[PDB]
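Data first, discussion second: the structure below is written as structure tokens.
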Amino acid sequence: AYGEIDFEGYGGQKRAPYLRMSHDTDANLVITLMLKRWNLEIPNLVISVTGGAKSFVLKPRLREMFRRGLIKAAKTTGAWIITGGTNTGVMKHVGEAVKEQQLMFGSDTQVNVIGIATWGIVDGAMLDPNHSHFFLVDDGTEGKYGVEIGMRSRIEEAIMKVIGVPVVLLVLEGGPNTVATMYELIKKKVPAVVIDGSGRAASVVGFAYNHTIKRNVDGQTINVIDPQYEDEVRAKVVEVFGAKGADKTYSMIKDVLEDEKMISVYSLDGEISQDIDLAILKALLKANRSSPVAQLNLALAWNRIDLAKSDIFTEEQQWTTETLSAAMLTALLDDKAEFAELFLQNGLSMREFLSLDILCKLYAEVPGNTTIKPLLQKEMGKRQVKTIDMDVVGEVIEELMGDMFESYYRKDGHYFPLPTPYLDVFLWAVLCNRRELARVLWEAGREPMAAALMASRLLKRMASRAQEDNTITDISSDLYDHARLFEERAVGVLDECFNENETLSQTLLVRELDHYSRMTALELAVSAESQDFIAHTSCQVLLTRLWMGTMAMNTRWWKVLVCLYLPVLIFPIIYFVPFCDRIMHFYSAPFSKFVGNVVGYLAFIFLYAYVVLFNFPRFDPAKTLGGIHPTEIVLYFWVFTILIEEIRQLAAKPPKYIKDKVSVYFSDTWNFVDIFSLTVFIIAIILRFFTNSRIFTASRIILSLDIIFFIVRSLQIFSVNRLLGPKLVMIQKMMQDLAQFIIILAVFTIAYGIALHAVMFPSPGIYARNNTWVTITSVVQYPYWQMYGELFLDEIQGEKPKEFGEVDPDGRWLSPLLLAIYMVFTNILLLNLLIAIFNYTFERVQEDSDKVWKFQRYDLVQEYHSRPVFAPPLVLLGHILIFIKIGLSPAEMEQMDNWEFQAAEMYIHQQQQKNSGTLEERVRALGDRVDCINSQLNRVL
Ligand SMILES: Nc1ncnc2c1ncn2[C@@H]1O[C@H](COP(=O)(O)OP(=O)(O)OC[C@H]2O[C@@H](O)[C@H](O)[C@@H]2O)[C@@H](O)[C@H]1OP(=O)(O)O
Ligand SMILES: *[C@@H]1O[C@H](CO)[C@@H](O[C@@H]2O[C@H](CO)[C@@H](O)[C@H](O)[C@H]2NC(C)=O)[C@H](O)[C@H]1NC(C)=O
Ligand SMILES: [Ca+2]
């Protein structure tokens, strides 16, 4: 009789196979049956739980601690649990522990709970319906119990033969057959863990283990009972469990304790909050029979880093890449960053470990609560490929870096050993939003501040992506915190690089970073909008040397101006940091180009203002030159110069394709202001010539309103000043706030204006404004000007009937009431709310204004570094004369990488010294010292 029980509605769809057996059966047949016929996976652990069956008395805090610890030890490992097939005792509570942790839980949570029972008691006692497999071993009549014992010992012997699998024994609250199975498993060299202080037979063993420890023999130095307490343990074994025939179980409970490495005692009141899995791990590392990798992946499954450093990673047992590779895969995939660090620092290298298939697998088993799984799955949806590879990962990284980034998985043939294994496992750890794993993989790999700036860009752009998308879980606060963490890591590396040899810091911030799509550390810092990095002293003296191009870093603007239009007075009073060489080095400076742009642009604004304010006549073919004044021709020349300047800025973008040049060109809004003002000027000067009244009227109005947009373009000039620049950043963010609040202002303005114009001017009547346009513009207009305190009191109360209108007489008293309500709601309440929003914006910018000026100083340097090295009024002639990021040696790049890595090492060491020097870590280490003093005093006493 062999088959599969379907328990009648006792919890669980999955049925449980059973097998009638005998004790004559060798256990190799049983293990090949339960590994081939029943298809159980070979476990990393076999727990054998043993205790009482009928007379089972259990404590509630002990039963909850035991079942929580045993489920935590079995599910995190994937362990077999071997008990009896009995619906009562410790078997019932192990079965209920397995039952209550799987119903409405994860799908791949199935603990194979094997019940080895006797066929002579099933329907003695009923089989437990929460067990998974059943071994029903018998040889004779009913009531027999000893046929379970030997077969249960031999099956676990054969599990250790396939030692291979670390079988452990838990003993708690048992009786005579509990210590019988316990002794037969000790004979099979199964390490036992006894729960002392729990019950009637697991206390006695505890009361015979540490209370009566003694070594008084040769022959591997066994442990025996004390002669002082032999009377007490004999009274306890004859009274507590067992009435008659307790001599054989007393001899048995003595011969259990013969070997010190196979018995271990873990009580409840001794170590309360400590889980039973470390007790199992100490028993397995104490028996000294398991593989190093079996002990290793049990410590991985139980997150036991301290015992792994203590006894698994001893100096006498060395490690290799292939003997740590599966453990490293488990530590990476399950977010075990201290195990990952330990594996990297003992015997493992990412160059030998990480391959292409391991990395694609590493991006395959991302958990799902991260942003990177919806990003990769959306790229698979755009790709129509069922599997993951590095082309998908590289394209996710390209759209998640932005700014024409080119990921090296798309390019390099190794991604279709690896070139940079630390970098791409680091980028994996960053994309998975893993704090300590990305910290460990950042500390381990080269090019550290570029890696940290790229990580900050990835994390805050995933933060923007998860904030802007509803199909991605908003973990944006954790992502911005992680990005800020990598920002301060990059700043600290740059600070340690700047503390010695600032010249190497400047030559390190402008390098050829080939694994970052050939962009520098400054460009990785300004793409990531890392303001604390750009505000560092190294980046600012770099921007000041770039801003003063081969010219002394403190020459004032007036010397540049008087030597800018006088190239003969340039020789005495401009000093250089080392015919025409001094000329081209002076005009090459972006500060010279800046001062020339300021002066020529003030000249342009004055000429534009003379044209729009004083002389912009109509076009007529009667007089010469169409009547166009030659100041307007000089204005056409200089706006054509602005046009050719913006065409040169478009053509001089680092991409090669035209659409990518347009994408890089319209990244800043100043190019939007440029293209808008140029297009509106070209429309105005096309409409200039059509000699119609309305067309020329539109031409001059469009021109006289486009001077506003040229002056709006002139504010990047003001961004040169430390005071004025952040004020313009404030103006920009306040215009964003005003664009957000203008809908609420428009709703209350139009709501008041409709009622106001309805009560003043009722439309089917004699007080009606018989013009739809003056009605609509009154509804828009009069609340808006009344909002600024321009009360139309004499107008809206019926007086001034000429220029306002005949107000309805019943609307002459209701109009001040509506006006008063609108004034207290809009001038007082809404406008001061808008000013409060403006002040909140002011405080947010002013608390960071120094760093935001340092950041926009980069864009100021970039917009003048590319300008033509020519005259400030003749810069179109400079474009005519044109039309007609450093690279180091490979030895220099290697030395610069070594220097950057060593300064990162000093930074990481200083962070460890700050971490170990805090009050909490000092108190923690002092408590560990007090625990060592207590252990030493226990060894003395
Ligand atoms: N495996 C069993 N399943 C169900 N009942 C058992 C079992 N073994 C004995 N008993 C009974 O319970 C009474 C006392 O129960 P305990 O002493 O607490 O059970 P014990 O600790 O000796 O053995 C339990 C078995 O379950 C596992 O802990 C381990 O494999 C071990 O062989 C006995 O007079 C015996 O008397 P009775 O069958 O109820 O007339
Ligand atoms: C707007 O048009 C209406 C419609 O004709 C004018 O209402 C008339 O006004 C005259 C005297 O003002 C009355 O004798 C008529 O009886 C009115 N007709 C209706 C249908 O009410 C109104 O005067 C016009 N208002 C303006 C400002 O032009
Ligand atoms: Ca521009």
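We're sticking with Swiss-Prot numbering for chain A, so the shown stretch reads 94-216, 243-281, 292-545, 575-736, 826-1131, 1150-1206, in order.
The backbone N, Cα and C atoms fix where each Cβ goes, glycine too.
Annotated features in Swiss-Prot:
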| type | residues | note |
| --- | --- | --- |
| BINDING | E893, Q896, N918, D921 | Ca(2+) binding site |
| MUTAGEN | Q896 to A | Severe loss of Ca(2+) sensitivity and increased sensitivity to phosphatidylinositol 4,5-bisphosphate-mediated activation |
| MUTAGEN | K908 to N | Severe reduction in ADP-ribose-mediated channel activation |
| MUTAGEN | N918 to A | Severe loss of Ca(2+) sensitivity and increased sensitivity to phosphatidylinositol 4,5-bisphosphate-mediated activation |
| MUTAGEN | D921 to A | Severe loss of Ca(2+) sensitivity and increased sensitivity to phosphatidylinositol 4,5-bisphosphate-mediated activation |
| MUTAGEN | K1047 to A or E | Does not affect channel activity |
| MUTAGEN | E1110 to A | Mild loss of Ca(2+) sensitivity and increased sensitivity to phosphatidylinositol 4,5-bisphosphate-mediated activation |
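Here the features listed in Swiss-Prot are painted onto the structure.
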residue : record               : DSSP (3 states)
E893    : Ca(2+) binding site  : helix
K908    : mutagenesis position : helix
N918    : mutagenesis position : helix
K1047   : mutagenesis position : coil
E1110   : mutagenesis position : helix
Open item on the list: Using a 10 Å cut-off on CB atoms, tell me which of the mutagenesis positions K908, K1047 is the least crowded.
Closed with: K1047
- [ ] Select, from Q896, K908, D921, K1047, each of the mutagenesis positions with a Cβ positioned under 6 A from at least one atom of ligand 3; if none does, say none.
- [x] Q896, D921
Task: Candidates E893, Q896, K908, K1047, namely the recorded positions, that fall within 10 Å of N918 (mutagenesis position) by Cα distance - done: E893, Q896
- [ ] Taking the Cβ of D921 (mutagenesis position) as the reference point, list residues of the same chain whose Cβ is under 8 angstroms away and which are at least six residues distant in sequence.
- [x] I889, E893, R960
- [ ] Identify, in sequence order, the residues in the chain of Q896 (mutagenesis position) that are 6 or more apart from it along the sequence and have a CB within less than 8 Å of its CB; answer 'none' if there are none.
- [x] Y912, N918, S1113
TODO: Select one residue from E893, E1110: among these recorded positions, choose the one with the most other Cβ atoms within 10 Å of its Cβ.
DONE: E1110
Open item on the list: If I take the C-alpha of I1131 and the C-alpha of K1150, which enclose 18 unmodelled residues, how far apart are they in Å?
Closed with: 26
Open item on the list: Take the mean position of the Cβ atoms of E893, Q896, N918, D921, the recorded Ca(2+) site. Which other residues of that chain put their Cβ within 8 Å of it?
Closed with: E892, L897, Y912, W917, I922
- [ ] Measure the gap spanned by 29 unmodelled residues: take the Cα of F545 and the Cα of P575 and state their separation in Å as a whole number.
- [x] 13
Open item on the list: The deposited coordinates stop at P736 and pick up again at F826, leaving 89 residues out. What Cα-Cα distance does that leave, in Å?
Closed with: 16
Open item on the list: Is it possible to get the count of other C-beta atoms within 10 angstroms of the C-beta of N918 (mutagenesis position)?
Closed with: 18
Open item on the list: How many Å lie between the CA of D216 and the CA of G243, given 26 residues are missing there?
Closed with: 8
Task: Nearest-integer angstrom distance between the alpha carbons (Cα) of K908 (mutagenesis position) and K1047 (mutagenesis position) - done: 59
Open item on the list: What does the structure give for the C-alpha distance between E1110 (mutagenesis position) and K1047 (mutagenesis position)? Integer Å is fine.
Closed with: 56
Task: Chain break of 10 residues - Cα distance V281 to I292 (Å, rounded to integer) - done: 7
